[PDB]
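Visitor: Take this structure first; my questions come after.
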Amino acid sequence: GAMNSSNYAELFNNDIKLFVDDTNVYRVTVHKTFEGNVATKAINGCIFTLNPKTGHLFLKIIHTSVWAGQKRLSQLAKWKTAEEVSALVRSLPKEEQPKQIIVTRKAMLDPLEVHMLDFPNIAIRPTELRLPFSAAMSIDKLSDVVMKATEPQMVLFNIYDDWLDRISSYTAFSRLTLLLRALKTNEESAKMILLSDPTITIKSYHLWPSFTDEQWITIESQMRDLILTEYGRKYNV
Amino acid sequence: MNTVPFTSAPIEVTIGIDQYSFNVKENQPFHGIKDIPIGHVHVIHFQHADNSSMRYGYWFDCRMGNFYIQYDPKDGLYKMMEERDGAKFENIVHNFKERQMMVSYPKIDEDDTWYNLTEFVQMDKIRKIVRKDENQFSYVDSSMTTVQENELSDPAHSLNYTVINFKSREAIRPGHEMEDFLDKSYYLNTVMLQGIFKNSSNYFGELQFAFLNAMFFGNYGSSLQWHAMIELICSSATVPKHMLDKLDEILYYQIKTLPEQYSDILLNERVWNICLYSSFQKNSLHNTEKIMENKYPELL
């Protein structure tokens, strides 16, 4: 059925699974026209397809050309997402194919189920988790490859850098969701926390800074403080 | 006008004949139904007074043979049987008619209700949905499952309705996923009409048969099939105009006949709201929309 707090460890078992988040597939700026109407301008988007056990991120860049002369783009974006996830599964060797695909938004269930009819043994599931994957585009290297794209492109990342050398996938996922939730809640404050200290850098081959274990504890506490601080600011609490 | 004689009525029973129904008392001198209109299928149905579980009955056409009902005290139900001896059968019917031991099919001359509910229903198509080739009549009851329900278990006692499944490879052409899922025209016109039913009359016949089994037996699978066949047309952008106009007639008479107090169990809110107010055909079913809004405004 649906993935929730009851079945959290299931994310880190040895059954291959992918999260799919479609919140950055169709991205627009809204502006006034010369006649004072309103128009949208699409910008490049992405599908966020993540293996939470291994950190492998299949970032499918959605170039604005795919919207050209199309109607009902918010509807089409879900079907394009499902088409591309289906194409990714078919591209993978059998032993690498997921046994489950967890969609972050319930509106992705029918499109993905219909595109995956040829895979009746791959379960398509919603989640009751509120996951902050919309903030993927706050990770500078991911934003940069999406915006620079001139055509449809798939780029492969490990969203955990080398953390799994030191920590479990449960802990790595917890750290990722904390970082993304902080970036979602107050992007400028989170990037200051991560990038403030110039003596700690990001390796060419990494997304996040090269924190030692003790520095990660400090950063994680600063991220929790940020989220609390912002919840207090929001609710005047 | 043909006749279905009864040997006797040893148990108290409500007897249906088409949209009519009569209560018979235990050992009442009841010997059947006369003046049955030739040219239509008919259904003769039963609900026992002492056990309202299993509604059951028989679809028949008096053009195909001489049928009678006999109670079986072993299996505990009224059974239809065929009499092959025409002269015996005529002699029994004459005796019961002269003794006025039969009720008369109570058709009002003005009243096209039964024709309107069975316009496309043929015995030969019933006998392919309900498989018992040794009889010319077809038994249906409240509990019989459909081939589709059995997939999701005695296959011989099943209703072989055509399987309709909007999230099936049959319904969705590889490469046309969004197209075929949001617009069911492919599935309706190529797969179902051209492919399986061959024409709109067969499709409407099965839809009308599903509705009647749902209404007369409370057969849940039949209700599912009726709504699936409505939704398949309503969810298709491209439907021949004659089919839309005919569907509106079909559904109008079905909604007109439905017992008001069964609307909560016989009508699917999601399907009807989708079909009347959201679908491609939301503006194609004027008569059905008007009767639904006047009779069942709470469902909508």
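We number each residue from 1, going along the chain as drawn.
Heads up, the Cβ atoms here are built off N, Cα and C, so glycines get one too.
What Swiss-Prot says about the mutagenesis result for A:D21 to N (Swiss-Prot position 1853) is this: Reduced growth at 30 degrees Celsius. Strongly reduced growth at 16 degrees Celsius. Swiss-Prot gives this note for the published mutagenesis A:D22 to N (Swiss-Prot position 1854): Reduced growth at 30 degrees Celsius. Strongly reduced growth at 16 degrees Celsius. Quoted from Swiss-Prot, the note on mutagenesis experiment A:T23 to A (Swiss-Prot position 1855) is: Reduced growth at 30 degrees Celsius. Strongly reduced growth at 16 degrees Celsius. For A:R105 to K (Swiss-Prot position 1937), Swiss-Prot lists a mutagenesis experiment annotated as follows: Severely impaired growth. Reduced growth at 30 degrees Celsius. Strongly reduced growth at 16 degrees Celsius.
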Visitor: For A:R105 (mutagenesis position) and A:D21 (mutagenesis position), what Cα-Cα distance in Å is obtained after rounding to a whole number?
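Guide: Rounded to the nearest whole number, the Cα-Cα distance is 7 Å.
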Visitor: Which of A:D21, A:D22 has the fewest nearby Cβ atoms, counting only those within 10 Å, among these mutagenesis positions?
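Guide: Each of the mutagenesis positions A:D21, A:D22 was scored; lowest Cβ tally within 10 Å is A:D21.
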Visitor: Taking each of the mutagenesis positions A:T23, A:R105 in turn and counting other Cβ atoms within 10 Å of its Cβ, which one has the fewest?
Guide: A:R105
Visitor: In terms of DSSP three-state secondary structure, what is the assignment for A:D21 (mutagenesis position)?
Guide: strand
